[PDB]
Amino acid sequence: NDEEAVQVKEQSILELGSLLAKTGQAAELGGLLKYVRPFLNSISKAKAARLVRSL
């Protein structure tokens, strides 16, 4: 379903974010949180806030 797509999208955000963390990116990783802003409105506030705090 769509929930699976959202899930793999989230783990894609974590994966790519980890890659940017390993490559030492600042503006990219810092702008990632701004880029995922509209994506956080498609799901619950709990997972969104958790993602924000994690990143």
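Using the numbering of Swiss-Prot, the residues shown for chain A are 38-92, in order.
Method of determination (from the header): electron microscopy, 6.8 Å.
Every residue gets a Cβ built from N, Cα and C, even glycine.
Here is what Swiss-Prot says about this protein:
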type	residues	note
MUTAGEN	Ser79 to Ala	Does not affect phosphorylation by AMPK; when associated with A-14 and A-272
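In the three-state DSSP scheme, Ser79 (mutagenesis position) falls into the coil class. The local packing around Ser79 (mutagenesis position), expressed as other Cβ atoms within 10 Å of its Cβ over all shown chains, amounts to 10.
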